[PDB]
Amino acid sequence: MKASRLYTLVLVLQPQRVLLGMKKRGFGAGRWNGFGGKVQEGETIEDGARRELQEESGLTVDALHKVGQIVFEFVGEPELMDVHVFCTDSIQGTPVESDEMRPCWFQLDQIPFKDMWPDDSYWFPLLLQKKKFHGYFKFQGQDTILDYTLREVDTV
Ligand SMILES: Nc1nc2c([nH]c(=O)n2[C@H]2C[C@H](O)[C@@H](COP(=O)(O)OP(=O)(O)OP(=O)(O)O)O2)c(=O)[nH]1
Ligand SMILES: [Mn+2]
Ligand code: NA
Ligand code: NA
């Protein structure tokens, strides 16, 4: 048994494009990703996701919808990362570069998988199909998956 820490991840997914941010420092630096971070004491997971989206991208949204949950384990780290993944298609301002992220839109036939976390190749297609999922990935360092599970679910 390991303990886990709560994180969020938000994908702004529109009919023909998705907003990603280039992580400028910290965990996952150099990879395009959705927006998110640690859940803080007192806030719901969904509200922490909304907060991180605003902090990192400048976007303010009324609602998010849950699309998946991914648990990450790293060799040498006792704590698991329990990542709650959300989407929305509905925005009403423009993204802005933050200290953490440079936002950029990608067409959905140009998803930059080689410059994303390696596990995203497995679960992001499910997100694109609007299928909910649970995943688990064990990493050695930043690049190498040693074990993983991925399943479609009816409820996140
Ligand atoms: N797509 C994808 N996202 C991941 C993976 N692993 C992982 O932690 N994430 C997400 C979850 C969070 O959105 C983010 C990690 O949180 P963070 O380090 O940005 O947290 P934060 O904003 O609170 O921290 P800080 O950088 O402000 O100090 O990366 C992965 O393998 N794939
Ligand atoms: Mn944070
Ligand atoms: Na953050
Ligand atoms: Na973050």
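The deposited model was determined using X-ray crystallography, 1.2 Å.
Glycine is treated like the rest: Cβ placed from N, Cα and C.
Sequence-distant contacts of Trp117 (mutagenesis position), defined as residues of its own chain at least six apart whose C-beta falls under 8 angstroms from its C-beta, comprise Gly28, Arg31, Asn33. Per Swiss-Prot, the feature 2-oxo-dATP binding site maps to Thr8, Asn33, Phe35, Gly36, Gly37, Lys38, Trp117, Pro118, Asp119, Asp120; the stated evidence is experimental evidence.
Taken from Swiss-Prot, the feature N(6)-methyl-AMP binding site applies to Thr8, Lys23, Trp117, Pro118, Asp119, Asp120.
Annotation comment: Swiss-Prot describes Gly36, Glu56, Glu100 as Mg(2+) 1 binding site. Over all protein chains present, the Cβ of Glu100 (Mg(2+) 1 binding site) has 18 other Cβ atoms lying within 10 Å.
Summarising the annotation, Swiss-Prot assigns domain 'Nudix hydrolase' to 3-132 and lists sequence analysis as the type of evidence.
The annotation that Swiss-Prot gives for the mutagenesis experiment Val39 to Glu reads: Loss of activity. The Cβ neighbour count for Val39 (mutagenesis position), using a 10 Å radius and every protein chain shown, is 21. A coil conformation is recorded for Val39 (mutagenesis position) in the three-state DSSP classification, outside any helix or strand.
While the structure shown retains the original residue, Swiss-Prot records the mutagenesis experiment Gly42 to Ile with this note: Reduces activity by 60%. The number of other CB atoms found within 10 A of the CB of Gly42 (mutagenesis position), across every protein chain shown, is 7.
Looking at Swiss-Prot, the entry for mutagenesis of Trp117 to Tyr says: Enhances 2-oxo-dATPase activity and greatly reduces 8-oxo-dGTPase activity.
DSSP assigns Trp117 (mutagenesis position) to coil in the three-state reduction, placing it in neither a helix nor a strand. Where Swiss-Prot documents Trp117 to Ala as a mutagenesis experiment, the accompanying text is: Greatly reduces or abolishes 2-oxo-dATPase and 8-oxo-dGTPase activities.
Swiss-Prot gives this note for the published mutagenesis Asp119 to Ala or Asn: Loss of 2-oxo-dATPase activity, reduces 8-oxo-dGTPase activity. Around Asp119 (mutagenesis position), taking its Cβ as the centre, 18 other Cβ atoms fall within 10 Å, counting all chains.
Record note (Swiss-Prot), mutagenesis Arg151 to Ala: Reduces 2-oxo-dATPase and 8-oxo-dGTPase activities and increases thermolability. The unchanged residue is displayed. Neighbour density for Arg151 (mutagenesis position): within 10 A of its CB lie 10 other CB atoms from the protein chains shown.
What Swiss-Prot notes for the published mutagenesis of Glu152 to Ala is this: Reduces 2-oxo-dATPase and 8-oxo-dGTPase activities and increases thermolability. Counting Cβ atoms from all protein chains shown, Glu152 (mutagenesis position) has 11 others lying within 10 Å of its own Cβ.
Under 8 Å, Cβ to Cβ, and six or more positions away along its own chain, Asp154 (mutagenesis position) finds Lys132. Mapped onto three states, the DSSP output places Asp154 (mutagenesis position) in coil. For the published mutagenesis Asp154 to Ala, Swiss-Prot gives the following note: Enhances 2-oxo-dATPase and 8-oxo-dGTPase activities and increases thermolability.
Per Swiss-Prot, mutagenesis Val156 to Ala is noted as: Slightly reduces 2-oxo-dATPase and 8-oxo-dGTPase activities and increases thermolability. For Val156 (mutagenesis position), the count of additional Cβ atoms within 10 Å of its Cβ stands at 14 [all protein chains shown].
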- Query: Among the binding-site residues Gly36, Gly37, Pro118, which residue has its Cβ surrounded by the fewest other Cβ atoms within 10 Å?
  - Reply: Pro118
- Here the binding-site residues are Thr8, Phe35, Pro118, and the Cα closest to that of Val156 (mutagenesis position) is found at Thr8
- Item | Annotated recorded positions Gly36, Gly37, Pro118, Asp119, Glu152, filtered by Cβ under 6 Å to ligand 3 | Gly37
- Item | Cα separation, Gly42 (mutagenesis position) to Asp120 (N(6)-methyl-AMP binding site) (Å, whole number) | 29
- Task: Quick one: of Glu56, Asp120, which of the binding-site residues has the smallest count of other CB atoms within 10 A?
- Result: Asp120
- Task: Starting from the Cβ of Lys23 (N(6)-methyl-AMP binding site), draw a 10 Å sphere and report how many other Cβ atoms land inside it.
- Result: 19
